[PDB]
Amino acid sequence: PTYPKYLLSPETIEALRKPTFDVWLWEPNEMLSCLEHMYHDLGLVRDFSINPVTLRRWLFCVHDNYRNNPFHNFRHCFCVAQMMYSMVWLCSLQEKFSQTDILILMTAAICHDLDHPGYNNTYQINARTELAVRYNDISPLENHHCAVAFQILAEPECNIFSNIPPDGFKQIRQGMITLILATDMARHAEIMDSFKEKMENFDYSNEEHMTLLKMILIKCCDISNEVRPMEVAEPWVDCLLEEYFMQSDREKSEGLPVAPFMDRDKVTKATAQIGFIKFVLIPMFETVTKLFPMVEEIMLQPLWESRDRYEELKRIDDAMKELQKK
Amino acid sequence: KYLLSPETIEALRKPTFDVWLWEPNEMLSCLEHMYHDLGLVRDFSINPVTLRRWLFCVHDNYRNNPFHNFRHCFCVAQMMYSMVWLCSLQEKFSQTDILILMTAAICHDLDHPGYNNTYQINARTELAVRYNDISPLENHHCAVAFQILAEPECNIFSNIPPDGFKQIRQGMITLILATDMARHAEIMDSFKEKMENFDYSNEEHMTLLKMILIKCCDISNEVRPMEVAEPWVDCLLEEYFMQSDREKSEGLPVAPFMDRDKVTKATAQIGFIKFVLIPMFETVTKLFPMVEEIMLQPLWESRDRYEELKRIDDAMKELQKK
Ligand SMILES: C[C@@H](Nc1nc2c(cnn2C2CCCC2)c(=O)[nH]1)c1ccc(Cl)cc1
Ligand SMILES: C[C@H](Nc1nc2c(cnn2C2CCCC2)c(=O)[nH]1)c1ccc(Cl)cc1
Ligand SMILES: [Mg+2]
Ligand SMILES: [Mg+2]
Ligand SMILES: [Zn+2]
Ligand SMILES: [Zn+2]
């Protein structure tokens, strides 16, 4: 017969390995089954004796702890994990990384924006929120995401690590913390600089080199929307701006500072994306390409096309503005 | 009692001050005096009644641990106060820096639970999970400090402009987080690097000096006269043995240095004085030579005395073996 949606077809299973996967086609249950499959498919269930039922419960609790923000929601979580999954296959990461490292990457990706409130660190700090006070202005959101991740994993019915020895858990915990804290965009230039420094002579034996690579990998997946095919990427920009404009409106309403790049009166879809693609995305992916040359064709290529497309869209926008004042 | 005599007010400026004489209310009075005396009430328009409520609230948020209690908080703040005079810190530091040093010293162990970071992390406590194994205690003390200051009737900074508040907040956070002894060798190395060519106008150099100062004050019990210092060691062991007892009956690792069956008063202090305190104050002395006679001197005497005590302890164990 026709099988229910939460039973994934073999065509989906195949497409899921690839950064072209249409993240918009699927509802929560289907995405949850996708994530479940990734853990089996990567041999993490096997190698860490993950109780398959616990794995399902864990993913449900994770889902429940993402909020319905326009951008930072469960689907974003899914995108980031699915891109990590894609990159494992694209870059043959199982040749370079231990199974513990693959587990860290994947689990960090799923958990990295848990309970995001839809207002970024600058709002937290300037508004002196409970979170900013709790974390002393030090990456309040990312600290909170990581805290919630391990609150969940401490509930015995969600503890996918229950059959891992304590030493393994400590290693996994520390790695996940490093990775989730690395997603604070305030630290972007710092982290890129450290990574570029190691790239002068990269060493897969060197644990510090590998820690930085993993930080770069999760950072890549986190902001990877523009790597996806245009029709998959475009809607995310509207989601982003909806969330960002919600924050700038609120900051105006409360007399707090407003960042120009988030201002509803100054931002267009094109200006939101151009500099971000050219100066954040492209250079980051360029450095990764040096270790994984296959990344150029699969991920740099769509970024170049998206850059050109948004640059053209800005010319059109500018000409249209000029026309109504000439 | 509530009113401090002139003798007390005077004695308060020196590291010989007998911290054990006084009850909470008099200690509160001493701390209040320090804020007036240092010019902090004047220069930051601190409301005089708010200052007293703030101190009362602070006191309320210290717990009755054997060691990490309100009197420890008083000792650290009183030693900071003493170092301001000894080292003439008001010639080197702005009043904003003095306020940061003093306020951080008062707040730096707020709501300490009586079990250190190693316990928090190994036992996967609520605090360790909240703070991701990153200096959980020190992050907590800091959070509680600004929860207190967020209460309007406790807000001694309510008349500082926002820019000033942010500067103070950042400074206090840095200093309180710097008290995590896990970072001791790191912070010492950073400071000794700057001490290669120290520069009072370099903000990065001054941040490290302030971190070293609050650190000096936090672990300064043994600088005090023997009769004042010795009882702190009993308190220390009492608190630490509590933890190692608990770690043993929960199956968690126990550090030999806190092991009730392995530790003596003397073995707890000799190594600490020799390889932690003395070297730290030696580096500080290079900036402030007056520190040598007032602070390194008692450390040398304490070291020698505990090494003598150890010989008797050892002789006693020779009479007990079988
Ligand atoms: C306007 C915004 N553009 C943008 N921001 C993006 C994207 C993906 N993730 N992010 C942000 C969301 C939180 C942080 C990364 C994206 O595709 N575009 C933007 C954000 C930061 C900078 Cl530095 C410049 C532009
Ligand atoms: C090595 C350490 N000794 C020690 N530790 C001290 C002192 C003052 N503060 N502290 C520690 C309390 C945590 C910041 C260091 C002190 O005078 N001696 C120690 C030995 C045995 C036990 Cl049981 C506990 C501590
Ligand atoms: Mg985030
Ligand atoms: Mg402390
Ligand atoms: Zn994210
Ligand atoms: Zn202390």
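Chain B is numbered as in Swiss-Prot, which gives 245-566 for the residues shown.
Each residue, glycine too, has its Cβ placed from N, Cα and C.
Positions annotated as active site, proton donor by Swiss-Prot: B:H312. Annotation for B:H312 (mutagenesis position): same-chain Cβ neighbours under 8 Å, separated by at least 6 residues, are B:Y306, B:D353, B:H356, B:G358, B:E483.
Around the Cβ of B:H316 (3',5'-cyclic GMP binding site), the same chain contributes B:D353, each under 8 angstroms and 6 or more positions distant in sequence. Per Swiss-Prot, 3',5'-cyclic GMP binding site is recorded for B:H312, B:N313, B:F314, B:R315, B:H316, B:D353, B:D462, B:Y484, B:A512, B:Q513, and the stated evidence type is experimental evidence.
Residues or ranges marked as Zn(2+) binding site in Swiss-Prot: B:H316, B:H352, B:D353, B:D462. With a 10 A radius on its CB, B:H352 (Zn(2+) binding site) counts 26 other CB atoms from all the protein chains. Under the DSSP three-state reduction, B:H352 (Zn(2+) binding site) is assigned to coil, being neither helix nor strand.
Annotation source Swiss-Prot lists Mg(2+) binding site at B:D353.
Quoted from Swiss-Prot, the note on mutagenesis experiment B:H312 to A is: Completely abolishes catalytic activity. Annotation note: B:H312 (mutagenesis position) sits in a coil segment as assigned by DSSP.
Annotation of the mutagenesis experiment B:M425 to A in Swiss-Prot: Induces a 2 fold change in inhibitory sensitivity by BAY-73-9961. Sequence-distant neighbours of B:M425 (mutagenesis position): residues of the same chain at least 6 apart with a C-beta under 8 Å from its C-beta are B:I463. Secondary structure at B:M425 (mutagenesis position), taken from DSSP and collapsed to helix, strand or coil, is helix.
The mutagenesis experiment B:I463 to A is recorded by Swiss-Prot, whose note states: Induces a 6-9 fold change in inhibitory sensitivity by BAY-73-9961. There are 17 other CB atoms within 10 A of the CB of B:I463 (mutagenesis position), with all protein chains counted. DSSP assigns B:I463 (mutagenesis position) to coil in the three-state reduction, placing it in neither a helix nor a strand.
Of all Cβ atoms in the shown protein chains, 24 besides its own fall within 10 Å of the Cβ of B:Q513 (mutagenesis position). In the three-state DSSP assignment, the secondary structure recorded for B:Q513 (mutagenesis position) is helix. Among the mutagenesis entries in Swiss-Prot is B:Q513 to E, noted as: 2 fold decreased affinity and catalytic activity for cGMP. 8 fold decreased catalytic activity for cAMP without affecting the affinity for cAMP.
Listed in Swiss-Prot is the mutagenesis experiment B:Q513 to A, annotated as follows: Induces a dramatic change in inhibitory sensitivity by BAY-73-9961.
The local packing around B:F516 (mutagenesis position), expressed as other Cβ atoms within 10 Å of its Cβ over all shown chains, amounts to 19. A mutagenesis experiment is reported in Swiss-Prot for this position, B:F516 to A, and the note states: Induces a dramatic change in inhibitory sensitivity by BAY-73-9961.
Under 6 Å, Cβ to nearest atom of ligand 2: this is the test, and of the recorded positions B:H312, B:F314, B:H316, B:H352, B:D353 it is passed by none. Recorded residues B:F516 (mutagenesis position) and B:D462 (3',5'-cyclic GMP binding site) have their alpha carbons 13 Å apart, per Cα-Cα distance.
For the binding-site residues B:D353, B:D462, the greatest number of Cβ atoms within 10 Å around a candidate Cβ is found at B:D353. Separation of the C-alpha atoms of B:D462 (3',5'-cyclic GMP binding site) and B:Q513 (mutagenesis position): 15 Å, rounded to the nearest whole number. For the 3',5'-cyclic GMP site, whose annotated binding residues are B:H312, B:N313, B:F314, B:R315, B:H316, B:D353, B:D462, B:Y484, B:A512, B:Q513, the maximal Cα to Cα separation is 23 Å. Of all Cβ atoms in the shown protein chains, 21 besides its own fall within 10 Å of the Cβ of B:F314 (3',5'-cyclic GMP binding site). Straight-line distance linking the Cα atoms of B:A512 (3',5'-cyclic GMP binding site) and B:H352 (Zn(2+) binding site), rounded to a whole number, equals 23 Å.
All protein chains shown were included, and the count of other CB atoms within 10 Å of the CB of B:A512 (3',5'-cyclic GMP binding site) stands at 17.
For ligand 6, none of the recorded positions lies close by, meaning a CB under 6 A from one of its atoms; the full candidate list was B:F314, B:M425, B:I463, B:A512, B:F516.
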